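Worksheet: the structure to be examined is printed underneath.
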Amino acid sequence: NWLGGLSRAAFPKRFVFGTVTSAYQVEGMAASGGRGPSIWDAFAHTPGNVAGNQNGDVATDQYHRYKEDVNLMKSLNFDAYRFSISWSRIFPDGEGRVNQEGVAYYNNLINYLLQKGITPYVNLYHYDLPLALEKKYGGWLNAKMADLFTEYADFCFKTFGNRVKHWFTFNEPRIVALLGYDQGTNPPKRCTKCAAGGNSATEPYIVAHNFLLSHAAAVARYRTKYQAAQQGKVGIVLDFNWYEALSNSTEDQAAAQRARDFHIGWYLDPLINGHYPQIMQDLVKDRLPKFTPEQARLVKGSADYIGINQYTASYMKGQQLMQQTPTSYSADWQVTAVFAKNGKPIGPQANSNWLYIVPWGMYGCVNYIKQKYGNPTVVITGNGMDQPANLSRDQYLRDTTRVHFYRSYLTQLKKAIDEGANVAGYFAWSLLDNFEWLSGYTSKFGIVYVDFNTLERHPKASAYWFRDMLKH
Ligand SMILES: OC[C@H]1O[C@@H](O[C@H]2[C@H](O)[C@@H](O)[C@H](O[C@H]3[C@H](O)[C@@H](O)[C@H](O[C@H]4[C@H](O)[C@@H](O)[C@H](O)O[C@@H]4CO)O[C@@H]3CO)O[C@@H]2CO)[C@H](O)[C@@H](O)[C@@H]1O
Ligand SMILES: OC[C@H]1O[C@@H](O[C@H]2[C@H](O)[C@@H](O)[C@H](O[C@H]3[C@H](O)[C@@H](O)[C@H](O[C@H]4[C@H](O)[C@@H](O)[C@H](O)O[C@@H]4CO)O[C@@H]3CO)O[C@@H]2CO)[C@H](O)[C@@H](O)[C@@H]1O
Ligand SMILES: [Zn+2]
């Protein structure tokens, strides 16, 4: 069957199904309703940065259309909606004055979701640092971010936490560290060779450390001030793509494990075990900041659940570990990614060049977290694939590849859960075609088509797939 035996009955009782967006990617009204600019507003408005010089000024205009979009998700039988609050929509300068119109938007959205029986899962941060904080403090390079983020988090807990019971602090700090500070292709565009300055061998580690410390401080505030009354939870969202040893050699198996440690262990070992992975300590040495015992104790156990964004997989080929002059976080891994084995590609690519369709990667990631980290509560916080630009409306709607993608990936997730993985929920990226960062509007991840000329929504085949699969 086109559902392939999948239904709510195929997953644990009370298992949560949702869709996901992020503020800058869908809201629009980027310079309206009192919102202050983020580092992404500045970046996207700079010619050459984004495909077609596009930006999120309007995006999908969810700001005005949110009731349409909530009605749609309810009609598709989803239980939950993961979205983010724009920090600069609440605090236009990142600190100080509150934008009451901004607060009103999120109240209206949260209240309508609950009215419609959709549980809000709320991210505090999704790449969108207030520009004022980047300029004044140097953003995530500054340890003061822990205080600044905590004050922002505190406001959100106070203001929305009587209704919001499922929080995330950050979205993919690895990608911020990697693209913002190693490669320098995302804001603030820092790297060794970059015009804005930087150092690809040191800054990604500083940035990751400050995300972990800020996460821990915000959760400490939640637990000490808000938890007793509000009785909600706070997690974090981490990207994890699977790495499989290219061969059964000791070298290749070590390479795959090294890649896992530099990718997900970078954050999970501090969050679960209170230290960075040993291999990163051994290889990165004095470039890897050290948690004090007090900080390690604040960070350890500070996530109530682990959000995982899972998309793809690759093979890893090893080498003899070498003494090398440090150049970048990326080069520190001492591995080679490989996308074919025995002459056959690991899988076909979606529109995004990095996204190989490899459903067994979902099983790989979830099983690995279960076995390595004491089976923590995991939520799949984003999974999906993209169509290219320039298709007709009807071609977008007949998204048979995406239907196959979800059926296969969810079957692999089911396999891991049936083997005992502690997965509490699953969220499809995305509800809507949206502003896909550097790809702008040239990458279409939605189960719902958005006509970017008219802003009309049209559910794709994959939307009706979810509706059928999720019927109560
Ligand atoms: O309906 C509005 C809109 O829907 C869009 O999506 C369509 C798909 O294009 C179409 O293929 C899909 O057909 C499903 C059907 O809904 C299921 O009920 C049926 O399930 C069968 C299954 O085939 C058997 O193997 C199994 O044993 O039994 C079940 C249940 O009896 O499977 C077919 C697919 O083969 O329906 C979607 C939703 O309508 C359309 O693209 C668009 O044109 C429509 O406007
Ligand atoms: O994109 C959809 C949606 O989900 C989330 O998107 C994240 C993904 O979770 C994350 O895996 C993805 O990471 C990519 C990254 O964007 C690429 O820049 C990077 O490219 C590699 C390249 O493949 C290599 O050949 C080269 O050597 O190195 C570069 C990196 O230096 O590959 C990784 C995947 O391995 O990034 C997405 C965001 O850009 C987000 O939460 C959401 O907002 C997205 O819309
Ligand atoms: Zn509008």
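Here Swiss-Prot sets the residue numbers for chain A, with the shown residues being 33-504 in order.
Going by what the header records, the deposited coordinates were determined by X-ray crystallography, 1.9 Å.
Even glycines carry a Cβ here, placed using N, Cα and C.
Marked as active site, proton donor by Swiss-Prot: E204. DSSP assigns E204 (active site, proton donor) to coil in the three-state reduction, placing it in neither a helix nor a strand.
Same-chain residues at least 6 positions away in sequence with a Cβ under 8 Å from that of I207 (mutagenesis position) are, in sequence order, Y159, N218, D271. For the published mutagenesis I207 to V, Swiss-Prot gives the following note: Increases KM for substrate about 5-fold. Increases kcat/Km values 9 to 24-fold depending on the substrate.
In Swiss-Prot, the entry for mutagenesis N218 to H states: Decreases KM for substrate about 2-fold. The structure shown retains the original residue. All protein chains considered, the CB of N218 (mutagenesis position) has 21 other CB atoms within 10 Å.
Quoted from Swiss-Prot, the note on mutagenesis experiment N273 to V is: Increases KM for substrate about 5-fold. Counting only same-chain residues six or more apart in sequence, the Cβ atoms lying under 8 angstroms from the Cβ of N273 (mutagenesis position) belong to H295, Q342, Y343, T344, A345, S346, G393, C397.
Cβ contacts within 10 Å of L470 (mutagenesis position), excluding its own Cβ and spanning all protein chains shown: 14. For the mutagenesis result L470 to R, the note given in Swiss-Prot is No effect on KM.
The 6 Å Cβ screen around ligand 2 retains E204, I207, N273 from the recorded positions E204, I207, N218, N273, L470, ordered by sequence position.
Classification of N273 (mutagenesis position) by DSSP places it in coil, neither helical nor stranded.
Taking all protein chains in view, 22 other C-beta atoms sit within 10 angstroms of the C-beta of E204 (active site, proton donor).
In the three-state DSSP assignment, the secondary structure recorded for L470 (mutagenesis position) is helix.
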